[PDB]
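Written out below as structure tokens is the structure these notes cover.
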Amino acid sequence: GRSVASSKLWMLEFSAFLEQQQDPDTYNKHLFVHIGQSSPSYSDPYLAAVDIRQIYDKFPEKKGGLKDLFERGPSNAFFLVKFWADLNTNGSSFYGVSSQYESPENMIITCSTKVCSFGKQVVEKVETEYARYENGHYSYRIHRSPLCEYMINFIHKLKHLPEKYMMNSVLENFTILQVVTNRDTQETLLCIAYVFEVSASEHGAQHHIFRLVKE
Amino acid sequence: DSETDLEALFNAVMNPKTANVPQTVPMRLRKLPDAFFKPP
Ligand SMILES: *C(=O)CCCCCCCCCCCCC
């Protein structure tokens, strides 16, 4: 499906999942959210714009926050992803997140993921990734990164809510900010703001990708 | 109080009479594209 790309980095894949082990040879994987799974990943400027000012309140402020990052640019690195999450699932459980990126450049990259409540940072996960040469480009993979305990707790609490409108109500004040940076130069390669609702549709998880603009 | 209180976040929706969280503008009331609220 539709993915996310600046001039220097393309995120081809992103998925958060629960993997359950029935027995040593049998595993069941449930995808909560996914980009580049059901169909081959592609990227083009054929997607709509969102005024970033409409979402500043939902993400960290001050130096290093979303406004600061956006103003520093480049403008083409900033995206808003709306997820409709599939919550229909559930000792032998593994909650994980996997992502893959491609670049023309051989870099050392840092991926910061901040989980936020009411626009305030709750937890940050920071990962450093080195390049691998692949078919005329450089590939970066964050493979089966364990979901933090806060997120596991959050998912558990969501599923224990008796009504779906309640889940959506909670989700309106839950956000994730992902910032992928060149470690040495501190250039913003990708900055992705994630917003959530619960999926109701029979096919499962869905997403829409928007460009963040100044207006 | 603490804005990042996980229990308080869920209590706000489960037990609205005892809700103690920041007051916010719902997303559906904001200047956002139609595609934001309608899945593909
Ligand atoms: C580290 O723990 C942060 C990894 C990024 C989180 C992936 C998104 C999790 C989506 C799960 C669905 C629950 C939210 C509706």
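So for chain A, numbering is Swiss-Prot's, and the shown residues are 216-305, 310-434, in order.
The backbone N, Cα and C atoms fix where each Cβ goes, and this holds for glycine too.
All protein chains considered, the CB of A:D266 (mutagenesis position) has 16 other CB atoms within 10 Å. Annotation of the mutagenesis experiment A:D266 to A in Swiss-Prot: Reduced transforming ability.
Counting every protein chain shown, the number of other Cβ atoms lying within 10 Å of the Cβ of A:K297 (mutagenesis position) is 22. In Swiss-Prot, the entry for mutagenesis A:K297 to A states: Important loss of interaction with YAP1 and complete loss of transforming ability. The structure shown retains the original residue.
Experimental mutagenesis is annotated in Swiss-Prot for A:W299 to A, with the remark: Important loss of interaction with YAP1 and complete loss of transforming ability. Secondary structure from DSSP puts A:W299 (mutagenesis position) in a beta strand.
DSSP classifies A:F337 (mutagenesis position) as coil under the three-state reduction. The Cβ of A:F337 (mutagenesis position) lies under 8 Å from the Cβ of A:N392, each on the same chain and at least six residues away in sequence. For the mutagenesis experiment A:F337 to A, the note given by Swiss-Prot reads: Reduced interaction with YAP1.
Under its mutagenesis entries, Swiss-Prot includes A:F373 to A with the note: Reduced transforming ability. A:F373 (mutagenesis position) carries a helical DSSP state (H, G or I).
One mutagenesis experiment named in Swiss-Prot is A:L380 to A, and its note says Reduced transforming ability. Within the same chain, residues at least six positions away from A:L380 (mutagenesis position) with a Cβ under 8 Å of its Cβ are A:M386, A:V389.
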### Query
Across the 4-residue unmodelled segment, how far is the Cα of A:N305 from the Cα of A:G310, in Å?
13
#### Entry: Using Cα positions only, nearest of the mutagenesis positions to A:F373 (mutagenesis position) (A:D266, A:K297, A:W299)
A:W299
